[PDB]
Amino acid sequence: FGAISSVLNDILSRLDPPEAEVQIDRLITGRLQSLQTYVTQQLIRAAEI
Amino acid sequence: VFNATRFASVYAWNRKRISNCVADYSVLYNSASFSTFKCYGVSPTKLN
């Protein structure tokens, strides 16, 4: 999602928090959007079932 | 590397491959004789 890495601990082992937060913001935004997509599709399938 | 007698030119910039040591960056972090000291991929304090 634009971050330097896909693994959380590598940023934390490398960065100082006032830019690590700038990276983690991107990470949680992308993952939260994916989770929202999953739950919406699950709701629709559950209605059909 | 740092206390060298003589450098080369910018168009003949000197490259050295450093390998096989325990580099201890905090003293080079701590020397105030170096005016501009700034890092891009890594926060400088985590180098230890």
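Shown for chain A, in order and in Swiss-Prot numbering: 970-1018.
Recorded method for this deposit: electron microscopy, 3.9 Å.
Just so it is clear, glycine is given a Cβ too, placed from its N, Cα and C backbone atoms.
Natural sequence variation is annotated in Swiss-Prot for A:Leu981 to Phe, with the remark: In strain: Omicron/BA.1. In the three-state DSSP assignment, the secondary structure recorded for A:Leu981 (variant position) is helix. Using a 10 Å radius centred on the Cβ of A:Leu981 (variant position) and all shown protein chains, the other Cβ atoms total 13.
Within 10 Å of the C-beta of A:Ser982 (variant position) there are 10 other C-beta atoms, taking all protein chains into account. Here the residue is the original one, but Swiss-Prot notes a natural variant at this spot, A:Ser982 to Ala: In strain: Alpha/B.1.1.7.
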